[PDB]
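Heads up, the thing below is written out as structure tokens.
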Amino acid sequence: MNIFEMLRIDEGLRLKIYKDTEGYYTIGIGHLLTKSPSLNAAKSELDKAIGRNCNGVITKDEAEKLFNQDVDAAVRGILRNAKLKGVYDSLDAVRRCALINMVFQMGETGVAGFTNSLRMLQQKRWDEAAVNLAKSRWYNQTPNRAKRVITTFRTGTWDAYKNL
């Protein structure tokens, strides 16, 4: 398993504009288009992102290209952030995937806000960090996905996904 397969399981693949769990306009593999309520504003961002007139629809290829860019940007964002990079560097390969997953879903800023959990991960206090991470809006809003990520940090294995 790798970061790509993991995120593909968590986000799904949709070739037509759709609303995410938060009600925002998204397409592909979790690519947020706009937090704006206008489908019009969404179709516009979409065309800008792909470089063509899509009319709300894209191909598999286009979806995967966006996905490649988002994963790359997620990684680069961690490495550029002081708070984040330090945790990232301290972690093993699988756990690194769990942090990238969080950053992809919630943005750098969002994850950087989990101060206490980050400190615990850095300290390798797996159980404690798992309990702390579950005390969040994140966990209450998307509990099945959050549990999968949390298990990944807890165990350092891909068990939560080998099911799926």
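For this deposited structure, the header notes the method as X-ray crystallography, 1.9 Å.
In case you wondered, yes, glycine gets a Cβ from its N, Cα and C as well.
Features as listed in Swiss-Prot:
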- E11 to A, F, H, M or N: Complete loss of enzymatic activity (MUTAGEN)
- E11 to N: Loss of 84% of enzymatic activity (MUTAGEN)
- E11 to Q: Complete loss of activity (MUTAGEN)
- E11: active site, proton donor/acceptor (ACT_SITE)
- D20 to E or Q: Loss of 99% of enzymatic activity (MUTAGEN)
- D20 to C: Nearly no effet on specific enzymatic activity (MUTAGEN)
- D20 to A, N, S or T: Complete loss of enzymatic activity (MUTAGEN)
- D20: active site, proton donor/acceptor (ACT_SITE)
- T26 to H: Facilitates transglycosylation more effectively than hydrolysis; covalently bound substrate (MUTAGEN)
- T26 to E: Complete loss of activity at neutral pH; covalently bound substrate (MUTAGEN)
- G30 to F: Almost complete loss of enzymatic activity. The enzyme is destabilized by 1.5 kcal/mol (MUTAGEN)
- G30 to A: Almost complete loss of enzymatic activity (MUTAGEN)
- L32, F104, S117, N132: substrate binding site (BINDING)
- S117 to I: 500-fold decrease in enzymatic activity (MUTAGEN)
- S117 to F: 10-fold decrease in enzymatic activity (MUTAGEN)
- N132 to I: 5-fold decrease in enzymatic activity (MUTAGEN)
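Taking only the Cα positions, the spacing between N132 (mutagenesis position) and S117 (mutagenesis position) is 6 angstrom.
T26 (mutagenesis position) is 11 Å away from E11 (mutagenesis position) when you measure Cα to Cα. A helical conformation is recorded for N132 (mutagenesis position) in the three-state DSSP classification. Residue pair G30 (mutagenesis position) / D20 (mutagenesis position) shows a Cα separation of 8 Å. Distance from the CA of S117 (mutagenesis position) to the CA of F104 (substrate binding site) is 17 Å. Across the residues annotated as binding substrate (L32, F104, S117, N132), the two Cα atoms farthest apart lie 27 Å from each other.
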